[PDB]
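> Before we start, here is the structure in question, set down as structure tokens.
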Amino acid sequence: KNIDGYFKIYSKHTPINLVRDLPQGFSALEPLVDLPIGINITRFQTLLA
Amino acid sequence: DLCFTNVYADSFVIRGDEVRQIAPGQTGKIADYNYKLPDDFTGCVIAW
Amino acid sequence: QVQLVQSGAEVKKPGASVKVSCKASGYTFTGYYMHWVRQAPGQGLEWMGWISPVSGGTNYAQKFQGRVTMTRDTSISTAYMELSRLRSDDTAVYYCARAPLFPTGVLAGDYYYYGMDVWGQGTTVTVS
Amino acid sequence: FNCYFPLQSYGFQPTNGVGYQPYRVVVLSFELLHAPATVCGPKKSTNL
Amino acid sequence: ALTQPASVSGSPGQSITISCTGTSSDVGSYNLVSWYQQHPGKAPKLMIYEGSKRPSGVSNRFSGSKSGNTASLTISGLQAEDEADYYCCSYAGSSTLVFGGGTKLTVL
């Protein structure tokens, strides 16, 4: 997300055993990165190997 | 105690006979052809 | 339009005194400390003293401390410099001089910077 | 003729005049836009 | 109180330099060195002030430089009208800002 130009990145990793869909449950995400980029971003894309 | 967005180190070597020209509002060979400084320049010049 | 006029040539005997006037116009008189320079015929310059037309502040060279005296009249915007106990080597040309900037230079350096306006001539010759 | 090299080399030697010596000059220029600042003086702390 | 050459010669078009050596207490601790030009029998004219700053109307051919305890006047494109005496000036600790010998500039 972007708050006043700050790009905040939340992340959380957990082991699961499921291939069909998303496992049902609850998990909190801790703040990891808060980068002061000040760039107006409206789109994005992912990179896969 | 203050904080600025970015700072830029402009590193070079000059002749003695041009040294006073590292300042706003100077002229000469170096000040006009080699290193010109803005009129609203904000920063500090160090030399040795 | 800055105009500067001095008194005429003067001749004095050794041991006497000489009084020269320095009348300016075209600018704020008290806003410029008046410096003074002398030059022997065929020699270099020799600074002597400076006067503040405001509050009457003055300071002389340690070379001339005790022999030279300044006053100023702001009513007619004139300075006056007097040399006492004259001797032979004081035969020279004398000018006053106007300092460059205004005395509002928070960090500038006034009135120790320099002289942009130099006056015409006052020649004092001291011969027996 | 008419065609001179734009740059000239310095006769930099340790025995030349102090006004002919090479001087190293670094100009630190500051800039602070509406983007947050990231070049700060951290703080001077006291004992707790 | 300052030392500068008595007379140096140059050619038209040349860039010429005039040195003036002081001490660490007057020129080495203050960025307040200057250069005055005076023609024979004429009133002196301030060409360079406060290191290398110039009054309005002075040609750009006159520049200044400072190195340690040395002041330097530089003249690009020497001309015939440049023939005059040049004095270096610097605050010395008291009253105050006097010239020197009088570098007489001549053109060949």
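Residues displayed in chain B correspond, in order, to Swiss-Prot positions 389-436.
We read in the header that electron microscopy, 3.9 Å was used to get this structure.
Backbone N, Cα and C atoms are what each Cβ position is placed from, and that goes for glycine too.
Below are the features listed in Swiss-Prot for this protein:
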- B:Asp405 to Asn: In strain: Omicron/BA.2, Omicron/BA.2.12.1, Omicron/BA.2.75, Omicron/BA.4, Omicron/BA.5, Omicron/BQ.1.1, Omicron/XBB.1.5, Omicron/EG.5.1; complete loss of interaction with host integrins (VARIANT)
- B:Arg408 to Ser: In strain: Omicron/BA.2, Omicron/BA.2.12.1, Omicron/BA.2.75, Omicron/BA.4, Omicron/BA.5, Omicron/BQ.1.1, Omicron/XBB.1.5, Omicron/EG.5.1 (VARIANT)
- B:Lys417 to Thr: In strain: Gamma/P.1 (VARIANT)
- B:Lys417 to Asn: In strain: Beta/B.1.351, Omicron/BA.1, Omicron/BA.2, Omicron/BA.2.12.1, Omicron/BA.2.75, Omicron/BA.4, Omicron/BA.5, Omicron/BQ.1.1, Omicron/XBB.1.5, Omicron/EG.5.1; May enhance affinity to human ACE2 receptor (VARIANT)
> Write down the Cα-Cα distance for B:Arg408 (variant position) and B:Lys417 (variant position), rounded and given in Å.
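A Cα-Cα distance of 12 Å.
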> If you count the C-beta atoms lying within 10 Å of each candidate's C-beta, which of the variant positions B:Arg408, B:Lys417 ends up with the smallest number?
B:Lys417
> What is the total of other Cβ atoms whose distance to the Cβ of B:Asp405 (variant position) is within 10 Å?
25
> Please classify the secondary structure at B:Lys417 (variant position) using three-state DSSP.
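Helix, per DSSP.
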> Using a Cβ-Cβ cut-off below 8 Å, which of the variant positions B:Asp405, B:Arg408, B:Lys417 are near chain D?
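Checking chain D against the variant positions, the residues within range (Cβ-Cβ under 8 Å) are B:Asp405.
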